[PDB]
Amino acid sequence: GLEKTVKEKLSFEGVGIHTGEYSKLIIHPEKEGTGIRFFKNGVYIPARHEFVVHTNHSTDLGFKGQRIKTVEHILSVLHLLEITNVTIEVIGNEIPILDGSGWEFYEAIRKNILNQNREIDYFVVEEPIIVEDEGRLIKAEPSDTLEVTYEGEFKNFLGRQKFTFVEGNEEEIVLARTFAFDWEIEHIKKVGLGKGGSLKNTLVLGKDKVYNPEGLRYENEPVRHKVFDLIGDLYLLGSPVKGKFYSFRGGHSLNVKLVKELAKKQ
Ligand SMILES: CCCCCCCCCCCCCC(=O)O[C@@H]1[C@@H](CC(=O)NO)CO[C@H](CO)[C@H]1O
Ligand SMILES: [Cl-]
Ligand SMILES: [Zn+2]
Ligand SMILES: [Zn+2]
Ligand SMILES: [Zn+2]
């Protein structure tokens, strides 16, 4: 694969799911070897694990006093389309959640790619590796292509489900929205988050009900979204990844922990 960028600057705006504030993104084209980096109030924040500052309910990056919340969905979409060089100008403190998935991001960026002059320097999983955390576990091993599998165990009716993404099946996970359980909400609201969450950007699930009148987009939309989240967090490795990943009840914190590990020994 060749490094890629966008043909022209792309704009996305809307409310951030956690800040409740309105924000805007401007994806600017960059040259080969530039990498992926965010831009806010004069500072450039590399989409790398060294800059992660929060992993509860979202993955946030920060540097020199500037923080950007929820970079995972845009990062995931970017990772899936192999865009390797762009500056993401952020006007606000959080990426717009939009519809909760990566559809609007995917559609736009997809029909605006620009192949550049350089073979992508993929991050390859050389040796196996596993990170655990009281019940949770993420196993990563060598693979020619990107293969991500998430297996969740829900207290609710979804029971236990697992979904697998393989290169070429991008459209199967880009439409999977952000989801939360009614019982989580009071907590998320208490800790200062979810200020911008509604049934328009979040899929709310009860012990046996789906609050959204629209319903689920797939019988397993939640695990598909967890795969989507993990693919976004993986991009924090600095470059497109190739490897077989299996996450069991994984999340951002653990996702980020796996990356830091993969970074160390490889
Ligand atoms: C009450 C009746 C329904 C209408 C009211 C809806 C209220 C919505 C409140 C805000 C919801 C925020 C969703 C959210 O933070 O999901 C989190 C998820 C985020 C994510 O997708 N990251 O990529 C990451 O994993 C954690 C769990 O570890 C999830 O909690
Ligand atoms: Cl929490
Ligand atoms: Zn190539
Ligand atoms: Zn919390
Ligand atoms: Zn998400």
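In order, the residues displayed for chain A correspond to 2-267 in Swiss-Prot numbering, which applies throughout.
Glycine is treated like the rest: Cβ placed from N, Cα and C.
Mutagenesis annotation in Swiss-Prot: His19 to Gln, described as 2-fold decrease in activity; the structure shown retains the original residue. What Swiss-Prot says about the mutagenesis result for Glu73 to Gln is this: Loss of activity. Swiss-Prot documents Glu73 to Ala as a published mutagenesis change and attaches the note 10-fold decrease in activity. 3.6-fold decrease in zinc content. What Swiss-Prot notes for the published mutagenesis of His74 to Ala is this: Almost loss of activity. 10-fold decrease in zinc content. Positions annotated as Zn(2+) binding site by Swiss-Prot: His74, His226, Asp230. According to Swiss-Prot, the mutagenesis experiment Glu95 to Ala, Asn or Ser carries this note: Almost no change in activity. Annotation of the published mutagenesis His226 to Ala in Swiss-Prot: 720-fold decrease in activity. 16.6-fold decrease in zinc content; the original residue is retained in the structure shown. Under its mutagenesis annotations, Swiss-Prot gives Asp234 to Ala the following note: Almost loss of activity. 1.5-fold decrease in zinc content. Quoted from Swiss-Prot, the note on mutagenesis experiment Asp234 to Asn is: 29-fold decrease in activity. One mutagenesis experiment named in Swiss-Prot is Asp234 to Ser, and its note says Loss of activity. Swiss-Prot lists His253 to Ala among its mutagenesis entries, and the accompanying note reads: Loss of activity. 4.3-fold decrease in zinc content. The annotation active site, proton donor is assigned in Swiss-Prot to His253 on the grounds of sequence analysis.
Features per Swiss-Prot, on structure.
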{"residue": "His19", "record": "mutagenesis position", "contacts (Cβ under 8 Å, 6+ apart)": "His58, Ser59, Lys70, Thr71, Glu95, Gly193, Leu194, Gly195, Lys196, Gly197, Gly198"}
{"residue": "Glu73", "record": "mutagenesis position", "contacts (Cβ under 8 Å, 6+ apart)": "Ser59, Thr60, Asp230, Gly233, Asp234, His253"}
{"residue": "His74", "record": "mutagenesis position", "contacts (Cβ under 8 Å, 6+ apart)": "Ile96, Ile98, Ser102, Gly103, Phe106, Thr179, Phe229, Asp230, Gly233"}
{"residue": "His226", "record": "mutagenesis position", "contacts (Cβ under 8 Å, 6+ apart)": "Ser102, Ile174, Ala177, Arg178, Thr179, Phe180"}
Practice prompt. Look at the recorded positions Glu95, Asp230 and tell me which residue has the greatest number of other C-beta atoms within 10 angstroms of its C-beta.
Written response: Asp230
Worksheet, complete the sentence: Same-chain shell around Zn(2+) excluding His74, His226, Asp230, C-beta within 8 angstroms of the CB centroid, reads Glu73, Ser77, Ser102, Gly103, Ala177, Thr179, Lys227, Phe229, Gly233
Item to complete: Using a Cβ cut-off of under 6 Å to any atom of ligand 1, determine which of the recorded positions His19, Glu95, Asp230, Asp234 qualify.
Response: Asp230
Worksheet item: Taking DSSP three-state, what's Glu95 (mutagenesis position) in: helix, strand or coil?
Response: strand
